[PDB]
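Here's the structure, in structure tokens; my notes come after.
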Amino acid sequence: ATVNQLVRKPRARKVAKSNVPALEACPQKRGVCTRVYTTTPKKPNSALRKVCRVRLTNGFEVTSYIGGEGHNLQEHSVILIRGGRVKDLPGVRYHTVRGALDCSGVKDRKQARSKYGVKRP
Amino acid sequence: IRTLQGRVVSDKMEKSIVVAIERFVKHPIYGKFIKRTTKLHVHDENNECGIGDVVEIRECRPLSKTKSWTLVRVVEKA
Amino acid sequence: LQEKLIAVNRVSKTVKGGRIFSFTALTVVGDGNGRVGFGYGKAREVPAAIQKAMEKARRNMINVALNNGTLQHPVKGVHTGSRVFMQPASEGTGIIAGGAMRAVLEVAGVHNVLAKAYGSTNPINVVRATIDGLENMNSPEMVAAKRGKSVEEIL
Amino acid sequence: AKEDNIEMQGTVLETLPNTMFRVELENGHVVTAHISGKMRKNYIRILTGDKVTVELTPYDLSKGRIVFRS
Amino acid sequence: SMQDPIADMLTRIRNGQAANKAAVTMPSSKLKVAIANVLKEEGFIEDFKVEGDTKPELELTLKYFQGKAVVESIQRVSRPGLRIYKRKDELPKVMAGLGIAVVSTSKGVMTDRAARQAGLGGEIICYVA
Amino acid sequence: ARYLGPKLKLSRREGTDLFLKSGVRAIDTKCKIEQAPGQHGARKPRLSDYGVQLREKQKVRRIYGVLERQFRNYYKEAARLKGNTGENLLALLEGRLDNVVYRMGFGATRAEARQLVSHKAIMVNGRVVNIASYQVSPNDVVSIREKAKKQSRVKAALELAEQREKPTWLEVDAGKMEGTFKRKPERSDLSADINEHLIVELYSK
RNA sequence: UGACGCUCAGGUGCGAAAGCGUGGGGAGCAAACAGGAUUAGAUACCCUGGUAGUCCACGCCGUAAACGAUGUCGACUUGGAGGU
RNA sequence: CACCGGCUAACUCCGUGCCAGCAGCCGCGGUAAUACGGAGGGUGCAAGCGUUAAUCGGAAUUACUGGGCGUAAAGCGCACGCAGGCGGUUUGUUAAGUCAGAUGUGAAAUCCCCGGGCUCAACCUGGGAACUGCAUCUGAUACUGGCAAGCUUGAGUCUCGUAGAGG
RNA sequence: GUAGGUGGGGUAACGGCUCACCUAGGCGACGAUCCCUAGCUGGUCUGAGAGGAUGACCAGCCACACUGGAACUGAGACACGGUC
Ligand SMILES: NC(=O)OC[C@@H](O)C[C@H](NC(=O)[C@H]1NCCC[C@H]1O)C(=O)N[C@@H](Cc1c[nH]cn1)C(=O)N[C@H](C(=O)O)[C@H](O)c1c[nH]c(Cl)n1
Ligand SMILES: [K+]
Ligand SMILES: [K+]
Ligand SMILES: [K+]
Ligand SMILES: [K+]
Ligand SMILES: [K+]
Ligand SMILES: [K+]
Ligand SMILES: [K+]
Ligand SMILES: [K+]
Ligand SMILES: [K+]
Ligand SMILES: [K+]
Ligand SMILES: [K+]
Ligand SMILES: [Mg+2]
Ligand SMILES: [Mg+2]
Ligand SMILES: [Mg+2]
Ligand SMILES: [Mg+2]
Ligand SMILES: [Mg+2]
Ligand SMILES: [Mg+2]
Ligand SMILES: [Mg+2]
Ligand SMILES: [Mg+2]
Ligand SMILES: [Mg+2]
Ligand SMILES: [Mg+2]
Ligand SMILES: [Mg+2]
Ligand SMILES: [Mg+2]
Ligand SMILES: [Mg+2]
Ligand SMILES: [Mg+2]
Ligand SMILES: [Mg+2]
Ligand SMILES: [Mg+2]
Ligand SMILES: [Mg+2]
Ligand SMILES: [Mg+2]
Ligand SMILES: [Mg+2]
Ligand SMILES: [Mg+2]
Ligand SMILES: [Mg+2]
Ligand SMILES: [Mg+2]
Ligand SMILES: [Mg+2]
Ligand SMILES: [Mg+2]
Ligand SMILES: [Mg+2]
């Protein structure tokens, strides 16, 4: 681009969107579980991964990953979601926070307890 | 004392002219010297100035909605 | 001489049987007082690849005019897609360089430098660009020589 | 230490893309099952009509893993 | 069309040095001669001469040192599409003051060093190194 | 806010005597200094350039007894101060009262010196200072309080410091139990084992 | 003659073939289509026919791998062999 | 408190067997998993430590500094041409751009420097520096612009002739 | 009332501020008008710098006071804890 072309039309910066739009620049959002189910991951991996469809306070219906071994969530459970993509699940851009609101901590966890909402034994 | 020099671009108003004051400013980002134009409505009591004339003007009190500049002299006739 | 391994890469050629794997080795060597050279060795094993690189590096050493453990002036080096920039620094700055450039500058005996690597940061091409940078650098004395002046008149 | 599965027999009612299957189980519920990794690795083919063991989860009774074909 | 005679002169020096030419010749001008005088006295060229009257022509005798060309680099800085001016305090040092910048001041064309000591800024014509 | 764990584990990980014991007894007699701590410590893996930088930083921190936040602040100050950042960093650390108290030979270790300071037993220019990180300046007189002059550990610590290489930038009096921080130590006065430029590079990441 | 120049957003025009409108023309060729084959099928390739179209006038369309996949103008920088 | 496959400082055993699960990316898990879960050991931080969100950085990945366009994304199908950008050479003149000096202003705080005060530090504070700017006045006149007069090398006109599936 | 003029009125004060009459202007690709978003600044965060992002606290300026109008009193308001 010539100097004179930049004067006529400056360098336009790219408008980089959020990877986590349903949070609306909040560190967490509360929501109600509309469905709680399992989903098979993308090709290279295999599992039945625990997920829930969550209706957030701001009205965004999103899918959230339920980390850790075992969970107590059902339809109409009230949960807190954070940001966090799960690579091998299409569309899963949010994690459920364990040990917050209706979502229990993981049973018998001893390492990374703070990530799974588990009190010190 | 304080005057601008510019060129008459209209004379169609009674006792009033539009005067274009050309400025040569370095562009803030790119550094190229650009031509910028300030247009001023100017009071011309006698209706002496025609289009194309170069005129010296000075700032005065408000004379109309848009006029706050008055003719000092015609520098060059067109 | 100081010697430094930069990168070891496993490369592969397909044959009718399958794939013949082999190892490459980018090394640099220098006295830590202006002299530096790089070598690139290939072998079926890593230790042989290194030793080949070291031997090539020892015989392909350039000269650089350093100004008390730093550069004479800002220098730009290019090779392939690698574009490097280096400039002199004050004492105690340290080597502010990235990866391959640091190895070169370390063994060459540049203690204080500010560097950046633009474009491709492929170690092979970065090392060349760096050494291309340092060889094209000019002392006051050689600038004075070509211009037919004293050091005082130039500076 | 992991939670336990529910094994159940069923017939493959149709094959789907990429080793996915509808399987009508003993209890009469149709689950969308997928092939196990061990069966994929060892190349055990599954077809419409084949009798399959299906590991189900209590977290989802519309999904399963085919672990055996008889 | 021809819109930068100075860039042209610099290109002739640059191209001439790359082709190991003994001399380069071009249409003369007062400004070209002024720059030529700076190049000569700093010792980037050997000599210069103007010949002609109606259509004068500037010849420059290029220097070589141990085979290699003395003009390592020569860059047009201020140009018609983007003029560059500098105050005395922001005059550029080329190659940490091993090169020169040719500066048009109100006391004539000179090096950035001479412009600093005179205490003048001006238009940055070219870098030479 | 202090490291209260085993000392020789730290020395073993750095692979050098960090002087965290009194030095009445040799470090090899109390631990396997050559061997890194733990199960997989007999192994000596090849350490990365980052790992060399880190282990240099952690060596200096562990000698003086400074946690990361406070050490990072010492670095920022050294970068700010004019002259060589690396030399400035080591000067600041040497300035610390706990260090100065140790180098004069009032505490047997820097941890014993830190306790003396913390327990209001040290005066700088006649005034009680109980801050280990207090920067001592040239011509300051560090002293033991009259209550703390009877402490048997202080008598013992002086005898140990007689064995060690005497700081030229200090001037202690054993009978008085006071010393003058004459000047700031030069880079030459400190030990050559420290490669401070690695710390400068580490923080320049 | 005496700098009258270079480039050019917007603008304006030109712009293969197919195509469109109106009126002519229509040998050969030939989308569609009709029949004959081939084949597992053959909505094709192959065969025999064959309409639009291809041609002309006037108007419209404004696109092509509209390619040197290389914007226009000016200056400078070793050679060799050809063509016109 | 987090972490210990690589990036990235820190490795073993047992359990599990592409399951359960991990994951920022690359990836790990299909029986001897330093990557999952637990344990021992280790590393990093420490009254905090992680996670998430958000901004800049790294990103020369909108490139003024500082990028590209034959084939990677990128030359309008081609021309003419208004606005606009740019303008061969000489003299004089002007002093708009530009340069120099000075004056006024650019609140304090903040940032930075040298000090001072709270036991230290954060913090508070004295003085300075800085506020890269704007305006005015006085100068400079090489370069760019204006104006005036030129010049012929750019660009055109004329004379004569030539080739061509140009229309 | 749009732009200017003239005259009258109006204001603490200049002024289409308002009115009558006259003239037909005024603004706009140097982006008017329209739509969306937004209090501005000193600064703050980031960055080697140039930039980018930002404007919470502190300080300067502005605007608002349930919503929409309006004035009154007063040196000052079209008035957070005044009036209609
Ligand atoms: N029909 C079906 O579903 O499958 C059968 C198909 O695979 C036959 C095969 N066809 C071809 O290659 C085509 N090539 C293009 C021209 C037409 C045709 O020929 C073929 O082998 N042909 C023979 C002739 C033939 C047709 N049916 C039975 N036999 C043939 O001579 N093919 C030639 C070749 O393969 O080089 C060539 O294509 C050709 C010459 N003349 C004709 Cl006709 N075809
Ligand atoms: K996998
Ligand atoms: K420093
Ligand atoms: K034009
Ligand atoms: K026909
Ligand atoms: K650029
Ligand atoms: K001039
Ligand atoms: K009005
Ligand atoms: K009026
Ligand atoms: K700002
Ligand atoms: K309101
Ligand atoms: K009053
Ligand atoms: Mg106004
Ligand atoms: Mg703390
Ligand atoms: Mg053109
Ligand atoms: Mg046609
Ligand atoms: Mg027709
Ligand atoms: Mg036919
Ligand atoms: Mg046919
Ligand atoms: Mg196209
Ligand atoms: Mg194209
Ligand atoms: Mg195992
Ligand atoms: Mg950037
Ligand atoms: Mg690019
Ligand atoms: Mg392609
Ligand atoms: Mg392409
Ligand atoms: Mg083209
Ligand atoms: Mg000119
Ligand atoms: Mg001026
Ligand atoms: Mg201020
Ligand atoms: Mg002139
Ligand atoms: Mg708002
Ligand atoms: Mg940057
Ligand atoms: Mg009043
Ligand atoms: Mg108000
Ligand atoms: Mg009130
Ligand atoms: Mg109230």
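Per Swiss-Prot, chain A residues shown: 2-122, in order.
Cβ atoms here come from the backbone N, Cα and C positions, even for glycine.
Listed in Swiss-Prot for this protein:
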MUTAGEN   A:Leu57 to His  Protein is not incorporated into ribosomes
MUTAGEN   A:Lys88 to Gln  Confers low-level resistance to streptomycin and a 15% decrease in the translational elongation rate
VARIANT   A:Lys43 to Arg  Confers streptomycin resistance but not hyperaccurate translation
Determine, to the nearest whole angstrom, how far the Cα atom of A:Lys43 (variant position) is from the Cα atom of A:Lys88 (mutagenesis position).
9
Going by DSSP, is A:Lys43 (variant position) part of a helix, a strand, or coil?
coil
Validating a neighbour-count step here. Other CB atoms within 10 A of the CB of A:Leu57 (mutagenesis position): how many?
20
